Each structure stands twice: as structure tokens, then as C-alpha cells.
Amino acid sequence: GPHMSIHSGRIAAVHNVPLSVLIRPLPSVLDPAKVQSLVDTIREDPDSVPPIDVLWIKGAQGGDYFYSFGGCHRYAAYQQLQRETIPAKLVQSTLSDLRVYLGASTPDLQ
């Protein structure tokens, strides 16, 4: 008869997040022309610019941490526009997910 199964996975949700709340551990590789292209697009058609992906990690005592590894050109463009917030897809993630990026540097988040 009808379908047996469902899809289960981590929760993601789009939010306007303060640039300032994002932890950005790694240097950004940026094509200056691409940053400028994004600044122009944000000005004229911001809905066409997708939210940046952010790892939302809850620490051992429930603290919230928001890590940002990609989205570098968009982050740079919002910074150049002096924006307070940026559209971000907050993807619920774990310390083991974070380790994929930080390895032995992964902090014992509280």
C-alpha cells in the first residue's frame, strides 16, 4: 500500500543572524571581484543571495555556538555594506561535526 518510511535528519532553519555572533576560525579565500559582484547583488536584489551555511552547536552546558566556514564572499560583502545581520541557514550540528573542520583544535564547548 502507501509509503512505509520517512526522512529524518538534523534541523536547519534560516535566520537573520548578527555578523558579530559568528565564529570564523579559518582564513577566507576571496576573489575581490566576486565580493564586489555580491555587494551589487545585495543592493539591488538581496532575495537572490542565498543564506550562508552555519553550524549551530550546543555545548556541554547548553551554550550556543555558531561556526561559519564557508560563505566567505557573502560574509565579506555584508561586512563591506556595514550590515548588522546576514541571512544564515543555522544547521544543528555536533562537536564531532565541528571536529571535521577543527581537528585537534576542537574546543570543549560549554
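Numbers run from 1 along the shown chain.
Structure method, as recorded: X-ray crystallography, 1.6 Å.
Cβ coordinates come from backbone N, Cα and C, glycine included.
For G71, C72, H73, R74, the entry in Swiss-Prot reads ATP binding site, with the evidence type experimental evidence. In sequence order, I52, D53, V54, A88 constitute the residues six or more apart from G71 (ATP binding site) in its chain with CB-CB distances below 8 Å.
In sequence order, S28, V29, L30 constitute the residues six or more apart from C72 (mutagenesis position) in its chain with CB-CB distances below 8 Å. Secondary structure at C72 (mutagenesis position), as computed by DSSP, is helix. According to Swiss-Prot, the mutagenesis experiment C72 to S (Swiss-Prot position 99) carries the following note: No effect on association with PRDX1, PRDX2, PRDX3 or PRDX4.
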* When you measure from the Cβ of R74 (ATP binding site), how many other Cβ atoms are you left with inside 10 Å? -> 22
* Long-range Cβ environment of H73 (ATP binding site), under 8 Å and at least 6 residues apart -> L30, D31, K34, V35, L38
